[PDB]
Each structure stands twice: as structure tokens, then as C-alpha cells.
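Following: one structure in C-alpha cells, then a few remarks.
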Amino acid sequence: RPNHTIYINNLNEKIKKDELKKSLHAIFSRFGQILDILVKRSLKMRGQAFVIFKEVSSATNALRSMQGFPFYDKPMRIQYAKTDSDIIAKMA
RNA sequence: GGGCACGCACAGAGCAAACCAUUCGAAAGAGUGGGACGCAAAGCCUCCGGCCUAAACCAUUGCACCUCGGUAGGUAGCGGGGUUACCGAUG
Ligand SMILES: Nc1nc2c(ncn2[C@@H]2O[C@@H]3COP(=O)(O)O[C@H]4[C@@H](O)[C@H](n5cnc6c(N)ncnc65)O[C@@H]4COP(=O)(O)O[C@H]3[C@H]2O)c(=O)[nH]1
Ligand SMILES: [Mg+2]
């Protein structure tokens, strides 16, 4: 089920938080405007990220194009987030 | 680690449609060389089904109008099955 937020994993856990945020942005921006990028590095949130897109269409094109895309020597696995981000919920 | 499955990849490799040249073949087809349409077994095997050939050999003087003898050879890149094998996001 499509969503404003794409959930990304199989990411490289050795990339610092800010750098990962930046690059994630820098190549997910082409698909539309990015509300936020929530990244981290704790134990269960390790190696993974949420890119929050302003409208859904942008998240679908993103997932479609860069599924399996190898990123910092690892192939990104992209699904839709199961839940709306607090940002998006908060707008409504 | 092995062995079973799986193909959305990832990371190394492989094969080769059409066309042309050439060889084998009655033919359909096959080999070799060039060459890439695609292929997760498009590696290998006719056991089953399909489709293609049908010259020579044997049977057959037979009244059809849906087609219909044996025999033989093909297609594994038409399936099913059998058998060998790489990768790992996975039951
Ligand atoms: N090593 C491996 N990789 C696999 C396998 N199955 C799937 N994959 C991966 O999924 C890709 C696509 O599989 P496919 O069955 O749809 O298309 C395959 C298939 O159609 C074909 N192909 C490539 N190598 C092949 C081969 N050796 N045998 C048969 N088909 C092959 O081209 C695609 C393979 O490209 P690929 O190597 O970049 O990517 C595979 C590969 O990364 C597999 O059984 N082994
Ligand atoms: Mg060749």
C-alpha cells in the first residue's frame, strides 16, 4: 500500500548519520520534493531510513526507479512505510 | 559447511535469435565461423505430449471431401520429465 514515506533498508551501517542523510537526499530529490529524511544508527533502527515525500506519486516513482539500486556498496531495499510519518499525520 | 527449493536483486561468468559464409543432409534440420533476439539452466538427455520433415524402404488399387499406414529423422531455443551447476535479498 503506497505512502508518502518510503522505508529503505539493507543500507550500509558504517556510514555516519549526516552523510547518509545527505546522500539519500541527493539522489532521492530528483523524484520530487522531500519533506524529511529520518535516518539512523541505534540497534533496531540501524542501517535504515525513511524518506518522507510531500506527495505519494513521488514516493511511488522513487521506489519504482531505485529499487535494488546499489548504494554505498549495498543494494537498497525499498518498500512503502506501513504507517504515516508523524509529519504527514500532523498536517491533516 | 553440505544437500532441497526459490528468481525482486546484488557480485563474477556463460550461451546465442535473425542475417550472412560454409559444410553435412532427400528434407525438416544440424555442425563450424562471423553475428546478438533473447535465455536462471537457451548446459546435457527423445522417456511422454505437441509440432516439423517424409525422400528411399515395406504395406496399400484404395470413393474422398475435419484429419488419419508403418518406418525413419528432427525440434531440448515448444512443453513435461530426467540429469549436472554459479550467486543469496528467501520458504
Ligand atoms: N547467479 C544467479 N542469479 C540469478 C539467478 N536467478 C535470478 N538471478 C538474478 O535475477 C536476475 C534476472 O534473472 P532472470 O531469470 O529474470 O533474467 C535473467 C535471464 O533471463 C538471463 N540470463 C542471464 N544469465 C543467464 C544464464 N546463465 N542462464 C539463463 N538465463 C540467463 O538474463 C537475466 C539475467 O540477468 P542477470 O544476471 O543480470 O540478473 C539475474 C540475477 O541477478 C540464478 O539462478 N543465478
Ligand atoms: Mg558463434
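Start at 1 and count along the chain as shown; that gives each residue its number.
The deposited model was determined using X-ray crystallography, 2.1 Å.
Cβ coordinates come from backbone N, Cα and C, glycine included.
Feature annotations, reproduced from Swiss-Prot:
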MUTAGEN   A:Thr5 to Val (Swiss-Prot position 11)  Abolishes RNA binding
MUTAGEN   A:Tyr7 to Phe (Swiss-Prot position 13)  Substantially reduces RNA binding
MUTAGEN   A:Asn9 to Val (Swiss-Prot position 15)  Abolishes RNA binding
MUTAGEN   A:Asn10 to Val (Swiss-Prot position 16)  Substantially reduces RNA binding
MUTAGEN   A:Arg46 to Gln (Swiss-Prot position 52)  Abolishes RNA binding
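Recorded features from Swiss-Prot, shown on the structure.
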residue : record               : Cβ within 10 Å
A:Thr5  : mutagenesis position : 23
A:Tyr7  : mutagenesis position : 17
A:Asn9  : mutagenesis position : 14
A:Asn10 : mutagenesis position : 14
A:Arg46 : mutagenesis position : 11
Pairwise CA distance, A:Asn10 (mutagenesis position) versus A:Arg46 (mutagenesis position), rounded so that it is a whole Å: 10
Rounded Cα-Cα span from A:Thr5 (mutagenesis position) to A:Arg46 (mutagenesis position), Å: 18
